[PDB]
Each structure stands twice: as C-alpha cells, then as structure tokens.
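Here's the structure, in structure tokens; my notes come after.
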Amino acid sequence: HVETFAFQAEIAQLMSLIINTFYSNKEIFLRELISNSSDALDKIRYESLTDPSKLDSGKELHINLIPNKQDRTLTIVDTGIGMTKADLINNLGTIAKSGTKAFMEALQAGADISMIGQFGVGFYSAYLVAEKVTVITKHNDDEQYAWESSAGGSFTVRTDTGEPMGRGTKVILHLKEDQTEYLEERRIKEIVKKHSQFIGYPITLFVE
Ligand SMILES: COC(=O)c1c(C)n[nH]c1-c1ccno1
Ligand SMILES: CSc1nc(C)nc(N)n1
Ligand SMILES: [Mg+2]
C-alpha cells in the first residue's frame, strides 16, 4: 500500500536548484547527512535521560557508512530518534518550507550551496549526488516506514516489509552514474576526516 504525496511547491523548487545548478563541491552532502544523524542521536540520548525505556529498541548510538558498488548505493545508518509517519508527510515539510525560503533568499546576496545546513535543509544536499533517495526509518512510537523520491515534485511513503531495525534512519543514496567516487573507501575517509572529524558518536566506515 504505497501512498504518493506532492512535495510542497517551495521544496520542489529547492530540489531542482540542487539537481540542476553547477556546483562542483558535492561532498558536503555527506557531512550534512552525518550531521543529521548526529542531531538525531542527540535527540534520543536526551529523551532517554527521562525515559530509559526509550532505549529498549537499541542501546547503541552509532553512525554507519555502508558503500555498495554492486547496487550503486551509499547508505548512512543511524540509531537516532527516527521519523514518525507525520514527520515524513507533514512535520518535516512545514519546518523545511521556511528553511528553504531563507536558504534561497540568501543565494543571491552571494551565499553558496554549502551553507544549506544553517537553513535546516541539509538532507536535500543528497540530491547533489543521488538520482533517487530512499529513507528507511523507525520511531519508537510508530511502525517502520519507507520514504522515497527521485524528486520531480513528488515522493512516496509505505510501511516497510524489510529487515526490522529496532530504531534509527537509513538513508540510501542511489548515486548518479558520474558520482561513483563517493563509493570508494579512501574517498569516504577523506570527507569524514575533512568535514566530520568532531561528530559525537562512532562513525564506522564499512568496506566491501
Ligand atoms: C530523512 O529525510 C528527511 O530528513 C526529510 C524528509 C523525509 N522530508 N523532509 C526532510 C528533511 C530533513 C531535513 N529537512 O527536511
Ligand atoms: C528526526 S530523525 C532524522 N532526521 C534527519 C533529518 N535525519 C536523520 N538521519 N534523522
Ligand atoms: Mg556497528
């Protein structure tokens, strides 16, 4: 039972700017996602200080980077707070709608694309490198869901029949054919050390 939702107008505009603009410096996509996982780990750590039962779905707080040349994907996996179904459909768009307008208004005035994080929309930097993004995510309060979009103004949501994951977010990045460099162990190490040396959680880079 796959449901299809149109992106709010503003967001669909952002996602295009990212997909079509000439920007050579695409590696920022990673520290954004990694940063995003970190914020998500942060939220659960804190919540669990008052509710130790919130960690009954996973005590380990970590980020994994999992490259896959075969199915041409880079995945960032976190055991963060994860996203309820309302997050995916309603909430995160409402935050991101203001987030975008600010980001966009700052783009003439001469800020660049790498400052996307300060505007609350780093997630979308994933489109600098991916042709389609899939998001597996599990919140304590809701069931497990698959979100997915290849942009073009729309995105789907479905309850997921995959491996259960206790709690977290997987972000599967289905890379564009000219972006397979973000699949290489040495290349990933370089961006992690360069942009994310001071993340507060173990980032394991998997090898093949
Ligand atoms: C996991 O991907 C996301 O976080 C997401 C979705 C599914 N919609 N909007 C957003 C978002 C994140 C940050 N700003 O927006
Ligand atoms: C609320 S959970 C979340 N959110 C984001 C933007 N990212 C991640 N990894 N998790
Ligand atoms: Mg591990």
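Chain A is numbered as in Swiss-Prot; shown residues: 16-223, in order.
Heads up, header says this was done by X-ray crystallography, 2.2 Å.
Just so you know, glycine gets a Cβ as well, placed from its N, Cα and C.
Around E47 (mutagenesis position), the same-chain residues six or more apart in sequence whose CB sits under 8 Å from its CB are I131, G132, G137, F138, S140, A141, listed in sequence order. As a published mutagenesis entry, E47 to A appears in Swiss-Prot alongside the note: Strong ATP-binding. Strong interaction with HSF1, HIF1A, ERBB2, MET, KEAP1 and RHOBTB2. No effect on interaction with TSC1.
Long-range neighbours of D93 (mutagenesis position) (same chain, six or more residues apart, CB within less than 8 Å of its CB): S52, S53, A55, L56, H77, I78, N79, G183, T184. Among the mutagenesis experiments that Swiss-Prot reports, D93 to A is described with the note: Impaired ATP-binding. Strong interaction with HIF1A, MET, KEAP1 and RHOBTB2. Loss of interaction with HSF1 and ERBB2. Los of interaction with TSC1.
Shown in sequence order, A55, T152, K153, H154, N155, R182, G183, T184 are the residues of the chain, 6+ apart in sequence, with a C-beta less than 8 angstroms from the C-beta of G97 (mutagenesis position). Among the mutagenesis entries in Swiss-Prot is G97 to D, noted as: Abolishes ATPase activity.
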